[PDB]
Amino acid sequence: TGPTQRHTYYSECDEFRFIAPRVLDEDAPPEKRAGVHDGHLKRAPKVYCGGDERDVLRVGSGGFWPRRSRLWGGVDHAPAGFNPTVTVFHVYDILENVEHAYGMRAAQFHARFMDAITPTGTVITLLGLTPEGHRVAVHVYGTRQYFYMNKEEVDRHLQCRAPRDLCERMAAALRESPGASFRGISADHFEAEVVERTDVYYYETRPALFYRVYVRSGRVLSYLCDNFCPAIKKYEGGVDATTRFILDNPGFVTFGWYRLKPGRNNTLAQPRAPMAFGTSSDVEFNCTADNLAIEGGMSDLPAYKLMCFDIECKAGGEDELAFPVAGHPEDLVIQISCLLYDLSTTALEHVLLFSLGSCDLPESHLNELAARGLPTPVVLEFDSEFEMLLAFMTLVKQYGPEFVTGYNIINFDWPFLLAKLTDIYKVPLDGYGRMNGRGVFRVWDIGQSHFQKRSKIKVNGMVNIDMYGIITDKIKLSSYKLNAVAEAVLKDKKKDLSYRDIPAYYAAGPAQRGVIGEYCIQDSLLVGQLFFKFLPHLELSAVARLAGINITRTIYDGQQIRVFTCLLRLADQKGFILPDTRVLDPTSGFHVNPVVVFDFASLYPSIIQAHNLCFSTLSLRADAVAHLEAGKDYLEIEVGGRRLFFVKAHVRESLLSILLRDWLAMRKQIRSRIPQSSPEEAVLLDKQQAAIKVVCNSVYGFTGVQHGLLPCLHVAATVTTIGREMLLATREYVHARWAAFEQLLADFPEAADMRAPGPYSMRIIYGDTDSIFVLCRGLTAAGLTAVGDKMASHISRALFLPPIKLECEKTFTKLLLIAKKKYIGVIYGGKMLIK
Ligand SMILES: [Ca+2]
Ligand SMILES: [Ca+2]
């Protein structure tokens, strides 16, 4: 029989391109020791380990590397009678795929699943682990993408009388498509219904009737959205099936624990037979969303595996010291270190070294690892680059680490490996992720950042977290070379074997290749220490849970999608649908009198809340607000020369305001629990509160991106305009209320002994986007941070609407103002700060 859907990774191989350095032939005379061999060879790829020899692709008892694999090439290697009961499972990632009833006809799927994919359907696959550490895939059927179109606009254009007709028109349009890739589509592939909704833009916008159109496929949806009737605005055609699955099932998360349960008519999840598995899992199920519930109370991460890896390459052209280029057949990967950790316990479980050529690790290294209590390295030796790279990808498929890390693996190691596998060898990669074929496995190097030469990676079912990104984001350093970072962060100074050394070491023999290997392993151990110090997976999963997107999109997609998805949830609840697209300048100088610094706390979010700014509260038209009282019911403000109106919360509440309010409440609840929490809970709660802060701080930016997911440049501009007005108001208030010491003392009598011998004055000397510096001649610094707290409260109360909050941040005893955003000063505690 064999698998229902073909496995595309290699499970057999009998011929391959053999490329190896000739220096590995110490049996050859000296003139024949330079360059690489490069020829075809007709034998099975092999690996050598400790005197034994195996075929790379053979699966059975005596393998050289660990496996967490049930099927291999369509043979079921599970023990006889393997049949674990699954109740709860953890989901770390979610895939979207199309299945076709016809293609699945000989998989014994129950009828309710077949109906969902007749003739085609989107299947949401939840990937994860049981408590027992079994790898699971749960295939959810019955999620449809949908978009909206204005009913009046559609009827007037297409002469539609009823939803049946619209379905005919869309079916017809696809039939007639260029390239004909929708032959066989009928008006049965669509369902249209009439609903009442409101466009999220502008206060005056009335509710209207829309067609809501359900589609079975993302491919069909993307075509309709950019081809069908381009004069008719579409709404929410950009929303993926995963998002509909998450938002349409209250409580569902993209990362967390679930339980299988009975569905509506006591339906049950159906276990798939092994030959119908779509992924490299131990167990697979078919279900609908009603067979799933969130499992509250479960919070511990299951035993996911982390692979930390690093490659070493050897340029083999005319210059041994040239940077290696993957397209050059002679520029080889020569080693790969691969450390496998349990992500729940942080324990290092396996230390693997893949070596092109024989490789004898130094006894000193082996003794050191033993002393540190770490696993004894397994050295896998190979005769050619292909055999080695195939073994590494074989390990990736068979062990299936859910998380992968390294240092600069996104910009160097993965691109280099995948360039060799695709361009030199012609290995398809689409079965090397979690899916057994047809899965995403792609790197794309990205533009604009042309100097930094950045990249993204997507590998289905694998979360790649590059520690270089984590550390450049999190720590300020002069150099982000791994050795410099290991000194700065781990306080773990170590030697560098330089790239200049590698060619001479490689050529010497197995002992010196062993020195290369030691240094490659030490590289990966350091990265592992960095990973387990910063725990970036806990940060990223916190954001994924909050934003309703998978952890993969959390890493690689930008800030906008986070806010968008949260907005989409709220907007739907409220009946909206989202359409598819000088006096503050510093006079430079040195001040020896104290300079108090007042900062607004989360200024832009606070403005959005305080002034009820939103897409939905804005009007560009005075007649929109003619029924309302000025001041009492709306804010009128000039922004870029236009008059804008924003109605107040009692007229209509801002969606953005609701999001921010609710997040800030949630962050307050979390930060209140941290002091009573146990130390592991404190780590999780800390990751959660931090995730909330990043999403809140992204709302302003979300509104200001022209050509973004849902721009409202009017909101963005209003925020900066109110910002500027607030700083000026603060300056004016300070200049007026506290021009004399008597007035200061009258408000704060603890000032009475802070009075220094010099003349009293209080003046704003600098102001940036959210802070103001106040020069307090005639006051001593000592009590001034306390009086500053009270000045800040006082101003906040006098001038501004909650939740706007001015705070006294610090006091400089001495300060050098250089320019905008450039200053040096000493804080009252004696510490120097430079910006
Ligand atoms: Ca690396
Ligand atoms: Ca390296």
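Residues displayed in chain A correspond, in order, to Swiss-Prot positions 59-639, 700-953.
Quick check of the header: electron microscopy, 1.9 Å.
In case you wondered, yes, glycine gets a Cβ from its N, Cα and C as well.
Variant annotation in Swiss-Prot: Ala102 to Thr, described as In strain: Nonneuroinvasive mutant HF10; the structure shown retains the original residue. Here the residue is the original one, but Swiss-Prot notes a natural variant at this spot, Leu802 to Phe: In strain: Nonneuroinvasive mutant HF10. In Swiss-Prot, a published natural variant is listed as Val905 to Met, annotated In strain: Nonneuroinvasive mutant HF10.
Location within the structure of each feature annotated in Swiss-Prot.
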| residue | record | Cβ neighbours (10 Å) |
| --- | --- | --- |
| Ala102 | variant position | 15 |
| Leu802 | variant position | 20 |
| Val905 | variant position | 20 |
**Study point:** Sequence-ordered variant positions from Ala102, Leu802, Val905 with Cβ under 6 Å of an atom of ligand 1
**Key:** none
Review point. Quick one: Cα separation, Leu802 (variant position) versus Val905 (variant position), in Å?
Key: 36
Point to revise | Cα-Cα span in Å, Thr639 to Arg700, with 60 residues unmodelled | key: 36
**Study point:** Rounded Cα separation (Å) that holds between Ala102 (variant position) and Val905 (variant position)
**Key:** 79
Check your understanding: Should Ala102 (variant position) be counted as helix, strand, or coil on the basis of DSSP?
Key -> coil
